[PDB]
Structure formats: structure tokens, C-alpha cells
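Colleague: This is the structure I want to talk about, given as C-alpha cells.
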Amino acid sequence: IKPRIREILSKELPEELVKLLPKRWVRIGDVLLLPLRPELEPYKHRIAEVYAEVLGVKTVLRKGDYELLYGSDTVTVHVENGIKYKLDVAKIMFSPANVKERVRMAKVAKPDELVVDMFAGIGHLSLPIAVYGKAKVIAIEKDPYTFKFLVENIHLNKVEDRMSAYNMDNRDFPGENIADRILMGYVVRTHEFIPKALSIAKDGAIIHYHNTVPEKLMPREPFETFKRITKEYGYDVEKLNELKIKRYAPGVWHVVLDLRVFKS
Ligand SMILES: CSC[C@H]1O[C@@H](n2cnc3c(N)ncnc32)[C@H](O)[C@@H]1O
């Protein structure tokens, strides 16, 4: 609400700085992500404080991982498309920059499927599936801290019946030829996980494969590379779909490819 923020802060800021105040922000649970121009640095705390008041949030992080500008408690529960996502906003990446994809996941699975989430996080991609798809889900998350939330989110959504969780590196995962669908929501050279994926996959399984490719190499990549690694195993793969996502600089998109693999 500009007027109120303006009314309060104009009382302490040069009108010149006033004009520069944040016009937008991101909100996650009761935590605010707030972007700030350089020339406002001296006043950052007071600014975050009044925005906290009028926007009704407990804590403010700098949007620009994140600097604490006001408050202390960065844990919160964020509700999206009917799903409760508990997280620690400061320590765990989560962005409505990717809400479309989480919505999509709500519309892909059939209740029979076994799905394996190789980079579960707090359940970003898997929860939508366990709730709307009604399919079974095994979810793997390496970080013990992240893992706590993943677990908690399973209860918060009343799916503990059809969704399990392991705090381990996906590489050490025992299952093989068990997955009808695989989630690979990771972006740091995800291609190094293709082999384990192919191992976990059943013949014909669908894989949601995320990664970050320079647009220079598009649309050859990232598929070519996926294709060739798969060849190393005598398996074949068909590209069903390629969506672009949080395309981000410099010069590299974040894409997701929907692929089917054939174990011959
Ligand atoms: C939240 S999006 C990416 C997620 O995958 C997790 N992750 C990264 N590498 C692995 C791995 N090798 N096995 C299981 N989870 C992983 C991260 O800790 C994070 O929560």
C-alpha cells in the first residue's frame, strides 16, 4: 500500500530517496523477499521494518543466500495450489518463479504409478503428485536439514500413506527397475545422474529431466547429451516435451525435458 509506506517513511527520508522505495516484493508464507536499491542501504533496516508492518509479515530478507533485513524467524509454511510447504526460506531455495512446473506435476501421474524423486527437497515436485495424482512416491533428499521439512510436509499434507522418504544420496539408492516415473529436479550438471536414473527406471518409464543449458546450444542440447549418455547403456530415449523455465542469465536457460526411456 504505497500511501501508508509513503506517509510513514517520508517523515524520515529525503523525498529523493522516497521515490526509490521498493515497488514490488515476493512473499513466501509470512516471510517477505524485498529488493532494495543501493542508495537506500543506510536505511535498510528501518525500511524493511515499515514494509514488514504494512505488509503483515514476520521477517524480511533482501531479495537480491539472503541477508536478514528485519526479524529473525525464517521458517514458515507456504501454501500453493492447495499444498502446504513448510520450509526455511533463508536456507532452502523455493520460488514461485517455478510455480507453473509444480502445477504441471499435479496433472501428470496416474494413481497406479510408482514415482521416484531423486532430488526431493521439501517436496517441491513430488507433493503435487502424491496429492493430485494419488500415485505412490519414494522421495530422496541428501541434506538432513532439508530432509526434516520433506518429512514434515508429508504429514502436513496427509499422504504419509502413499509417500515415503529417505535421507541419502540418490546414488546409494537400492531400488532398480521399480520406477514408472522419475523426478530429476536439479540443475547442477544433472546429466551426471542420468545413469542412476536409467537404473532406477523401468522400461518405458517417464523421466522429468531438469538442467541448465546455454541457449547457444539449444535446442540441440540438453537432449543430445542425454541421448548419448543413454546410448552408453544400450538404452533408447524419446523426447516427449521440452519446456523452458526460470531462464536466467547469463545466457543459460533452466529447462525441463519429458523423456521416455526404453531398456532396449
Ligand atoms: C531443493 S532442489 C534440489 C535438491 O536436491 C538435493 N540434492 C542434491 N544432490 C542430491 C543427491 N545426490 N541425492 C539426493 N538429493 C540431492 C538438495 O539437497 C536439494 O534439496
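Since chain A takes its numbers from Swiss-Prot, the residues it shows come out as 6-69, 79-278.
According to its header, the structure was obtained by X-ray crystallography, 2.5 Å.
Using N, Cα and C of the backbone, Cβ positions are placed for all residues, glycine too.
Copying in the features that Swiss-Prot gives for the protein in this structure:
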| type | residues | note |
| --- | --- | --- |
| BINDING | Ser109, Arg116, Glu155, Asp183, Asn184 | S-adenosyl-L-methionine binding site |
| MUTAGEN | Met107 to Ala | Decrease in activity |
| MUTAGEN | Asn112 to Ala | Loss of activity |
| MUTAGEN | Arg116 to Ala | Loss of activity |
| MUTAGEN | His138 to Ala | Decrease in activity |
| MUTAGEN | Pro142 to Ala | Decrease in activity |
| MUTAGEN | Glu155 to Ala | Loss of activity |
Colleague: Do me a favour and check the Cα-Cα span between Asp183 (S-adenosyl-L-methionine binding site) and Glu155 (mutagenesis position); whole Å is fine.
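Modeller: Each residue's Cα considered, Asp183 (S-adenosyl-L-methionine binding site) and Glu155 (mutagenesis position) end up 7 Å apart.
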Colleague: Same-chain residues six or more away whose CB lies under 8 A from the CB of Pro142 (mutagenesis position)?
Modeller: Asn95, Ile97, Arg116, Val117, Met119, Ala120
Colleague: Can you tell me how spread out the S-adenosyl-L-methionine site is, meaning the largest CA to CA distance among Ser109, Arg116, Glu155, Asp183, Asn184, in Å?
Modeller: 24
Colleague: Across the 9 unmodelled residues, what Cα distance in Å links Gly69 and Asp79?
Modeller: 9
Colleague: Scan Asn112, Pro142, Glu155, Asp183, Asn184 for recorded positions whose C-beta lands under 6 Å from an atom of ligand 1 and note them, or write none.
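Modeller: Going through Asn112, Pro142, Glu155, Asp183, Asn184 in sequence order, those close to ligand 1 turn out to be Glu155, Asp183, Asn184.
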Colleague: Can you count the other CB atoms that lie within 10 A of the CB of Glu155 (mutagenesis position)?
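Modeller: So the Cβ neighbour count for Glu155 (mutagenesis position) comes to 26.
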Colleague: Within a 10 Å radius around the Cβ, which one of these recorded positions has the most neighbouring Cβ atoms: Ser109, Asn112, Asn184?
Modeller: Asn184
Colleague: My understanding is the cutoff is Cβ-Cβ under 8 Å with a sequence separation of 6 or more in the same chain; which residues meet that for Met107 (mutagenesis position)?
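Modeller: Long-range Cβ contacts: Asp79, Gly135.
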Colleague: Find, for the listed mutagenesis positions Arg116, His138, the residue with the lowest Cβ contact count at a 10 Å cut-off, counting only other Cβ atoms.
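Modeller: Counting other Cβ atoms within 10 Å of each of the mutagenesis positions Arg116, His138 gives the minimum at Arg116.
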